[PDB]
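Inspection log for the structure reproduced underneath, given as structure tokens.
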Amino acid sequence: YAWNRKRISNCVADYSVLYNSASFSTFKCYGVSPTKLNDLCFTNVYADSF
Amino acid sequence: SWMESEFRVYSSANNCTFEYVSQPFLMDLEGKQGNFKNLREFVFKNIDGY
Amino acid sequence: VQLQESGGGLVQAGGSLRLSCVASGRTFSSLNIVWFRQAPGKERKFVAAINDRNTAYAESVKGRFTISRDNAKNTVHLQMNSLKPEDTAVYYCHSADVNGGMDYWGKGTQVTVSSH
Amino acid sequence: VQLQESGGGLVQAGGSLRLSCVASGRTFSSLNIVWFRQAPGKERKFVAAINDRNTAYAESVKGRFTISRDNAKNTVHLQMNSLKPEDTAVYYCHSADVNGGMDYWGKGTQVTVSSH
Amino acid sequence: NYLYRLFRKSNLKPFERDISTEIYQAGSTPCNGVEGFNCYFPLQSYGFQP
């Protein structure tokens, strides 16, 4: 009910440290496969943690 | 020696998104020469959001 | 930064206290204050919550509890009256902004009620 | 030309079952089998597949099973071990030939298992 | 009953049929046999319902 909102901008977002880690039990991307995350740029990204 | 203690430009900033800050350095605050010894010509552009 | 809380003390039953919640930040008005306590050996339950000028209290804490905010000094008071032994617990103040992010938790202060 | 799936009787938790999917055909060794799982009224899922050289199981039946081949009979068979009452489903078995895409889907067998 | 292929190494050539039920090497680090949150099954089922 108090979900966070953190802005992400002007950076590089390599996922070889995130997706390759076995800790993240749940990882479901509803728009693309996790592989294509690095090969495509992005825009203003909001980091919402709960 | 000359020092600056007044910063009256804006009251408060709420939606802060993008920021670049240069490394701390020092610039001169003294000098009362009449004739100008230098000139700084600056061009500002905003094309396609850049 | 851990929040600082003060204003509790060991007094007899029916006493009064004034708990404080202190945080650093100019947006102290836009945040919210929520209170939670854990009785010794018992589960933590709801205490109090204030939303700007609004006041809400639970089933067994209404009437006795009264919370007011002083957002200019970055200090929110939690006035206490008619302490009872079932209220003997350590109280923590919770911070939540308009969305609920940037939350902070502090050590809190110890509140104890003494029975005659 | 067709596939029939028979078996899936009444057993106890931890017991062993022997389910066979005998196929009406003459090259069913090439038609590698895939086992599918459907919950009683919930979403479907797969079980296993002995695709010739190697095998592949599911998360629920990871290594707990001993999948077997009957190449001299052109039939497939699954060995059920460490059965659980939460695996009460209707297992399937299917094979598609390499040439002229086609399906020989079966009917299903109950996997009812008691709990105590 | 109607299954479809979802995981493959590349786009299949025109008029090519791929029925291989072998596990796709989905993750960056290969995993062999069964699956975890990686090397998932290349077949998914249509939820055709009236």
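The numbering of chain E matches Swiss-Prot: 450-499, in order.
Looking at the header, which is where the method is noted, we find electron microscopy, 3.0 Å.
Yeah, the Cβs are placed from backbone N, Cα and C, and that goes for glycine too.
Per Swiss-Prot, the features are:
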- E:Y453 to F: In strain: B.1.1.298 (VARIANT)
- E:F456 to L: In strain: Omicron/EG.5.1 (VARIANT)
- E:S477 to N: In strain: 20A.EU2, Iota/B.1.526, Omicron/BA.1, Omicron/BA.2, Omicron/BA.2.12.1, Omicron/BA.2.75, Omicron/BA.4, Omicron/BA.5, Omicron/BQ.1.1, Omicron/XBB.1.5, Omicron/EG.5.1 (VARIANT)
- E:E484 to Q: In strain: Kappa/B.1.617.1 (VARIANT)
- E:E484 to A: In strain: Omicron/BA.1, Omicron/BA.2, Omicron/BA.2.12.1, Omicron/BA.2.75, Omicron/BA.4, Omicron/BA.5, Omicron/BQ.1.1, Omicron/XBB.1.5, Omicron/EG.5.1 (VARIANT)
- E:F486 to P: In strain: Omicron/XBB.1.5, Omicron/EG.5.1 (VARIANT)
- E:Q493 to Y: Reduced host ACE2-binding affinity in vitro (MUTAGEN)
- E:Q498 to R: In strain: Omicron/BA.1, Omicron/BA.2, Omicron/BA.2.12.1, Omicron/BA.2.75, Omicron/BA.4, Omicron/BA.5, Omicron/BQ.1.1, Omicron/XBB.1.5, Omicron/EG.5.1 (VARIANT)
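Proximity to chain C, defined as a C-beta distance under 8 Å, is registered for none of the recorded positions E:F456, E:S477, E:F486, E:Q493. In the three-state DSSP classification, E:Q498 (variant position) falls within coil.
In the structure as shown, the Cβ atom of E:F486 (variant position) sits within 10 Å of 16 other Cβ atoms. The candidate set comprises the variant positions E:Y453, E:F456. Of these, E:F456 has the most other Cβ atoms within 10 Å.
Closeness to chain A is evaluated for the variant positions E:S477, E:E484, E:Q498 by Cβ distance, with values under 8 Å counted; counted residues in sequence order are E:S477.
Within 10 Å of its Cβ, the residue among the recorded positions E:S477, E:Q493, E:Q498 with the fewest other Cβ atoms is E:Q498.
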